[PDB]
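Below: the structure, in structure tokens.
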Number of protein chains: 2
Amino acid sequence: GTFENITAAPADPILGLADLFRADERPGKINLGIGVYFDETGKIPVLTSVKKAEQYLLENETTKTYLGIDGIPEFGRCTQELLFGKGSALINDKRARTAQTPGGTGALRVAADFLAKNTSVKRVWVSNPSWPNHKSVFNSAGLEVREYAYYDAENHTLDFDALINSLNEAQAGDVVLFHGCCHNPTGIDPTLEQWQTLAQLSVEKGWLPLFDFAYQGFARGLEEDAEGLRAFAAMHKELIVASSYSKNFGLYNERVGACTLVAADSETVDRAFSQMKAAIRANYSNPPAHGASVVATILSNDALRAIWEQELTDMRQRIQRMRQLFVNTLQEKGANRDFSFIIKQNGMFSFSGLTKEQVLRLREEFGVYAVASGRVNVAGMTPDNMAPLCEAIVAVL
Amino acid sequence: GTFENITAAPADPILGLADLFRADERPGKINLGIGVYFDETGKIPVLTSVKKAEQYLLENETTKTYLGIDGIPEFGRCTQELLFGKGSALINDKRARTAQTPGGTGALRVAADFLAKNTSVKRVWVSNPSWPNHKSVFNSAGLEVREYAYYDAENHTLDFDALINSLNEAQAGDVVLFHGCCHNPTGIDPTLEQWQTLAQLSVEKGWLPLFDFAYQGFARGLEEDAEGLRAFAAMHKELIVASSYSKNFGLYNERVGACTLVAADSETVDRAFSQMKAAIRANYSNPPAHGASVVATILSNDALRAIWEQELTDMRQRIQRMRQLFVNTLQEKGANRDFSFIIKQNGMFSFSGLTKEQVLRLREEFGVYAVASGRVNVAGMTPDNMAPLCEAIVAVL
Ligand SMILES: Cc1ncc(COP(=O)(O)O)c(C=O)c1O
Ligand SMILES: Cc1ncc(COP(=O)(O)O)c(C=O)c1O
């Protein structure tokens, strides 16, 4: 038997949680686990701009014939404008090529396979903590993953001194991964000035920067959230950007992402991009059309784009109000520990500072589900579940 | 500079040809390369069943939240019934687990990654000739690819004796890849007795069968086309099926496929399937929903399924009329070679027998695009383009 010697795989630290949640029969459960946006009703809605775009596609699509390996051309162009700016020199010099991929995960995997097979890259540096699936994606391509320090769990801030020192041994030709904004899971991003410091250090040490952009528009705005990347783009010959539209378009299950390659000149990037397409061909051949067609339609239509931007602002602002309400209700419910750092953190997630033991208590005694690392999805909080949630947390403090 | 010394990849023998066709400006160009279905009009249509299912989805979808790693459950259930039949013992014994994948290609890569990372398998056997991308997929997962004989070019038939003497070099624990029906590119499939011979030889030699099922329904029928797979399934304890809905549903660019895992018992397949989900998680996380939702909606609704089964029947029969028309028209245009063997070949493709130089001549001089191996897409032939097509072929004989 070929399958007899197989060892079972552990449950995913995030998706295994959602399986335990679907089984729990207790009334009043609260899901603060997976990173999806809930509305004030506690539901995960389809955006109006997306429904409008899907109607246009239903009426106007005449064929489902294969896309090119790199996907919808307009999708790649609108992606580069979103990341680098409408009039970026990167775009005018034709230094960037973008492949449409199945979600942000697929973009990271395409980059990993491309690097492992066509470059001397052997090592990727990832923040500690980070998205748990980062290590698995790069390991799947045979790349060693090291960790650099990031979070000051005492002051609930960026430990910039430890970050610099821990990256001292990152060699020229190593890949260093940066969260573009809304760091997962800490919600603490570098300031513009810290970005500029990292950009200078990156060029001096010869790192290959890889930016993971899964939450553009959830911190401050579409343009502001990209300031760090554009500070790097102004100084580097080469970099890679894995972006995702799962969160900011609410297109999670349609798998809409992009992997953007940047090189010194158009001739080099075209040569490298041909090898990236070869790695896509051997993986999934060509990308799924529906989700990317939606995004390209919205971003190309000025009227639909204005709808989406307002819907994104509504999502970002509801999350910020839930942060404030979360802190206030914890006080009202009698918490003596100070949770005001929550209001400083950006995006969907925040390191609550709860121990694995307290997270386990919340899940089994109170039906409140969070990731074992203490990460809670603030976007899962509503005016209706806020008080029971806070009463449960205060109970385990 | 990390990208400066990368070597450009060669063009894909199929998709590179498609790019040349799009760029060609002559109005009379004929595309017989990529495996997509054309109607008598010369367009690549969307099936009516698909359009109706998409309209249902547009009006009833309330969320785009992530699917499970293995995708839509009903999709997996309906896939297993198509492959093994309604009352299969594999299904009742719970020996089979299916993961929804991005296309058939994605199913192949998932299986390859799963095998290379969790088993001792190191060698995959693929027919000569075969789909060109088979080698790329398995090599990229780190598996060695060996070739066994299949096609008798002299008699334009299956060389069942060479096939066997070749596969005797295949050891136990090796993976042997079989086209379930409509062999690509030859269109010559084993008979039911030859399948049963290979099945017995397979269990006797200890091979792990891997079936590529991209054209179920294009040879004889949905059930008839699965006879070979069901002969293997009745004897083996383990096998893998990579299937695609790109062709038989015309959902090429939505990437709808499945990877079905079979083990000796329910406990072993679940253990093995857990590692397959891990390989998926580190690739694209979870599969695209739109295409698989369409498939599951059509197969779950009796009215829609009846429409789809008739649309698939019309596709299969139009291709059969073009095979007849193609052979007769060649005689009328002055071909002295005998092309009767084309009538005995199944599916969309036919091994024309033209040389690489003749194929090159057809493209450059006559604007007729075929794969360099001489494979032509019969489904690209229409009554309108038949006469110019055959006139060009006769002119290079
Ligand atoms: C930092 C980061 N990268 C990538 C992803 C995955 O994105 P996607 O669901 O589009 O594959 C996520 C969220 O799941 C994330 O937080
Ligand atoms: C034999 C065979 N296997 C797999 C595939 C992959 O199909 P898909 O487009 O679903 O990836 C194809 C054609 O594309 C094929 O002909």
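We count from 1, first residue shown onward.
Method of determination (from the header): X-ray crystallography, 2.0 Å.
Placed from the backbone N, Cα and C atoms, the Cβ positions cover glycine too.
The L-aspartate binding site annotation in Swiss-Prot covers A:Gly35, A:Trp131, A:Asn184, A:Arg375. Taking Cβ-Cβ distances under 8 Å and a sequence separation of 6 or more, the neighbours of A:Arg375 (mutagenesis position) in its chain are A:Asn184, A:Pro185, A:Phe349, A:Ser350, A:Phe351, A:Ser352.
In the three-state DSSP reading, A:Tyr66 (mutagenesis position) counts as coil. For the mutagenesis of A:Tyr66 to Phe or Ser (Swiss-Prot position 65), Swiss-Prot gives this note: Slight changes in activity. The structure shown keeps the original residue.
Annotation note: A:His134 (mutagenesis position) sits in a helical segment as assigned by DSSP. Swiss-Prot lists A:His134 to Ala (Swiss-Prot position 133) among its mutagenesis entries, and the accompanying note reads: Slight increase in maximum velocity of the overall transamination reaction between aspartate and 2-oxoglutarate.
Applying an 8 A CB threshold to same-chain residues 6+ apart, the list for A:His134 (mutagenesis position) reads A:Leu108, A:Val126, A:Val145, A:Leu177, A:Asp212. One mutagenesis experiment catalogued in Swiss-Prot, A:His134 to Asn (Swiss-Prot position 133), is accompanied by this note: Decreases to 60% in maximum rate of the overall reactions in both directions.
According to Swiss-Prot, the mutagenesis experiment A:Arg281 to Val (Swiss-Prot position 280) carries the following note: Reduces first-order rate constant over 25000-fold. The secondary structure of A:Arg281 (mutagenesis position), as reduced to three states from DSSP, is helical.
Here the residue is the original one, while Swiss-Prot reports the published mutagenesis A:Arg375 to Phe or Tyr (Swiss-Prot position 374) with the comment Second-order rate constants are reduced by >5 orders of magnitude.
Under mutagenesis, Swiss-Prot gives A:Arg375 to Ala (Swiss-Prot position 374) with this note: Reduces first-order rate constant about 10000-fold. Secondary structure at A:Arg375 (mutagenesis position), taken from DSSP and collapsed to helix, strand or coil, is strand.
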Under 8 Å by Cβ from A:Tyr66 (mutagenesis position), counting only residues of that chain that are 6 or more apart: A:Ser285, A:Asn286
Whole-number Å value for how far A:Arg281 (mutagenesis position) lies from A:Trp131 (L-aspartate binding site) (Cα to Cα): 27
Between A:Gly35 (L-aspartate binding site) and A:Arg281 (mutagenesis position), the C-alpha gap once rounded to whole angstrom: 30
Extra residues within 8 Å (Cβ to Cβ centroid of A:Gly35, A:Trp131, A:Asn184, A:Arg375), L-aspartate: A:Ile14, A:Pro132, A:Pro185, A:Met348, A:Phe349, A:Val371
A:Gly35 (L-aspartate binding site): secondary structure state under DSSP, collapsed to three categories: coil
Within reach of chain B, those recorded positions of A:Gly35, A:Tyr66, A:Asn184, A:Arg281, CB-CB under 8 Å: A:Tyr66, A:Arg281
Other CB atoms, at most 10 A from the CB of A:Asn184 (L-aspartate binding site): 20
Chain-internal residues, separated by at least six, CB under 8 A from A:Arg281 (mutagenesis position): A:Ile69
